Amino acid sequence: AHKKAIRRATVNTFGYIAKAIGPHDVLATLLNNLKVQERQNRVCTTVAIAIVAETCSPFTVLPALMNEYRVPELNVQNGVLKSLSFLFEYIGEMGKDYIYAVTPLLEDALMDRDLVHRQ
Amino acid sequence: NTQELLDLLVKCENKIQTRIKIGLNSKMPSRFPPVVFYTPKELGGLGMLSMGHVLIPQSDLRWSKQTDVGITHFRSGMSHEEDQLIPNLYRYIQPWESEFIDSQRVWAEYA
Amino acid sequence: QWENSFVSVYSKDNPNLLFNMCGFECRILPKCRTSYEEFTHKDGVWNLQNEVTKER
Amino acid sequence: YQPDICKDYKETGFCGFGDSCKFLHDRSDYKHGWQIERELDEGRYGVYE
Amino acid sequence: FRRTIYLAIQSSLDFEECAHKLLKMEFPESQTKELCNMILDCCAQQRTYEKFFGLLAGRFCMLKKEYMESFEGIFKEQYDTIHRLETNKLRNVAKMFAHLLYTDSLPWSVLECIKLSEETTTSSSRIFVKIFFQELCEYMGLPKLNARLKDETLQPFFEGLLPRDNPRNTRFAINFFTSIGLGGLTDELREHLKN
Amino acid sequence: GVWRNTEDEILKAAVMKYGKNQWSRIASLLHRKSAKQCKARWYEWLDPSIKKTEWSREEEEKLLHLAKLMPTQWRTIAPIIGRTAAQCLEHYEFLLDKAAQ
Amino acid sequence: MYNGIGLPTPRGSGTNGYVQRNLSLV
Amino acid sequence: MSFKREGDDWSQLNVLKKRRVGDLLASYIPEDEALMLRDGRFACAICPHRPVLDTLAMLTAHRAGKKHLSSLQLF
RNA sequence: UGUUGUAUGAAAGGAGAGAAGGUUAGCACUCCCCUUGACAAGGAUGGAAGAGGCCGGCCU
RNA sequence: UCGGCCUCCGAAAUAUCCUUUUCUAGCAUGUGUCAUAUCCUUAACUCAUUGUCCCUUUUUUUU
Ligand SMILES: [K+]
Ligand SMILES: [K+]
Ligand SMILES: [Mg+2]
Ligand SMILES: [Mg+2]
Ligand SMILES: [Mg+2]
Ligand SMILES: [Mg+2]
Ligand SMILES: [Zn+2]
Ligand SMILES: [Zn+2]
């Protein structure tokens, strides 16, 4: 959608649904959506991954999201990094529990050849 | 003036109505009185224009092949309820001779 | 092609003149050749007028 | 007793025929009449309240 | 009754069937004055004059004498009240009565209704007679219309139409037929003005 | 609309795999190209039998003679010379400019 | 087909084939 | 949508198109010539400086180019 | 002085309906059936297989 | 002189198959670089707007 309010209502709805059918069924769908070419789809999918991650605590959606970083496609790898960015912004102080988990992922990304991976 | 056409038009009007009745899985004439076909679309009908409810003019075959004789009999044309008289499309059209006469007169007056 | 054409003759033996213009079949019968000098009057019969003497 | 419902439209909300579907596009799932009758005969109509 | 005549006209494509359908219903004779009247009114509603109505009326005039007499009555009735009509309806009634006159379905006797003077005729009446004679001329031609218009057996009828008594009316009718385009009909009047 | 570099590469490879009677299958590989545009691009420009070399003296002489013969009919002329009709056309105009000087 | 008038069969005509004489003959 | 399919997911169809273009163009590139990177990009293994190209369409268009052909004949 | 002498449909739980991009139309070849009064027509085009050589495997 | 056609059923559309019970059906046995396109990507990038421009002619609503 072109209107932004439709997009942020849509992202919210993903967190509410994941409270009912569970984060894994929701999360597999959202992770599959990162292969799309257009950036507006992917940025919003990224925000929705963080939304669910926050509402259903991050130990549930972390393993699958970190596993998706190994997929050999550029947009997927930028996508997982982008949703971690939103995730740490959302969880705040509660993110001291997972900083040791995602430190090696980030140092892999900061050594990367692609500049975007670094930004 | 062409009787072949008048026969063909009666056949064709009946084929269109019968195809609509086939589409409804029934051909019984009383479920489909002509009101459902002839009524205009502004009242919910199909609105078909009529040409086949005329009486078809006829004369004896052996002489009418041989020369032009007078109309002595009529055949029926499409069935209708005998008190009702469906309008004819031909009536609401001016003939060409009428139109040519009128045309020159109107243009002459405009000048 | 003779087969796709039609040639009509008006003469002292043939009273009618037949032809086929745009989608119409036309037959001209002049009044001098009609029996009893009578005109049929119905639709589909044009009455042709001589321009000079104003006569049908 | 034949309800003539589009089965795909009723279950999923999607039909491959579209406007050409010759069954009903309606999504309600109430019981059929014979089902109500079998529950009334067996005594299982409202017993779970 | 007016409705069923009108639906019978509109349902029939040819004039022959229209007459057949009207005859088959077998109205009493007391109705006939209205029926003829209705056939005229339907004719007036058209855009242009259509030969159908002239032929239908003529066939009724040939079937029985009742219809012919009834149309003779309607000519006088209509000409009295011509000013009520709109101009199209006026033109169609004029062409229809010219058709009945030309094919001799109707006697020329009816033409004694028309009386030409400055004070006798209204403006619409003057237009009616214009279209009527302009049309009769077009069907017959000037020599034929002259031959029939001056005739010994029809001498009494046309005297209102060709006014010999008053010089002022004679000059009026001469001018009238001249401005139409039927100057030739005036010539015997012109002599009567000279004498 | 116009033909990129990568689109031409896809089109050459796809003709090499699917042949020359399946332009609907080849159109599915490209972006916003229809089957007719794929075919036209192949025969106009991308076909290997199209010769993109310089014109010989013989080939030019046949061009000038046949253009006198049947004027403006380049599809009829073009297989007799063995160039594309567009190629034949622009080289004719080149020689006419050259003869004007 | 009485008196050389009418359809030899009314079948496929679209009509019942009733024939009456013209009442407006002179 | 089970009995007769309804609609189409144009984003996932575009993903499929990218795969089919990749398979097609890859079958004409021998395995030594191209090296696939960690992120799905491709390097040319002929050319000594290993240029890295984003798609296989770009790798094919590169292998057409004159810099590659000169670097090819030395190897 | 018993037992595997089998099948149909339904319910519950699962799988998911041909076409070398997508959506699909069918008619058959063999042998396996079902509806049918069938020398007809349907049952997803009814379903299921379909290149050659050697001993499920190997080679073109 | 007479002249009066028909009326309906199913199939080709909501599959099919497997597993466990339930109902029923049917059986059968047993001492780097200039200058140009393109491709890819980035930024929760946006989806029209109404907010005294009154400025100007020798120009000024009459007891
Ligand atoms: K078969
Ligand atoms: K099929
Ligand atoms: Mg079959
Ligand atoms: Mg089908
Ligand atoms: Mg079928
Ligand atoms: Mg079939
Ligand atoms: Zn449906
Ligand atoms: Zn290279």
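Residue numbering in chain F adheres to Swiss-Prot, whereby the residues present occupy positions 9-109 in order.
Placement of Cβ uses the backbone N, Cα and C atoms for every residue, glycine included.
Taken from Swiss-Prot as is:
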type    : residues   : note
DOMAIN  : F:57-108   : domain 'HTH myb-type 2'
MUTAGEN : F:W31 to G : Abolishes DNA-binding; when associated with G-53 and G-82
MUTAGEN : F:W53 to G : Abolishes DNA-binding; when associated with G-31 and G-82
MUTAGEN : F:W82 to G : Abolishes DNA-binding; when associated with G-31 and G-53
>> In the three-state scheme derived from DSSP, which category covers F:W82 (mutagenesis position)?
In response: helix
> How far is it from F:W53 (mutagenesis position) to F:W31 (mutagenesis position), counting Cα to Cα, in Å?
Replying inline: 16
> Out of F:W31, F:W53, F:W82, which of the mutagenesis positions has the smallest number of neighbouring Cβ atoms within 10 Å?
Replying inline: F:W53
> Once the DSSP letters are reduced so that anything not helix or strand counts as coil, what is F:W31 (mutagenesis position)?
Replying inline: helix
>> I need the CA-to-CA distance for F:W82 (mutagenesis position) versus F:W31 (mutagenesis position), whole Å please.
In response: 25
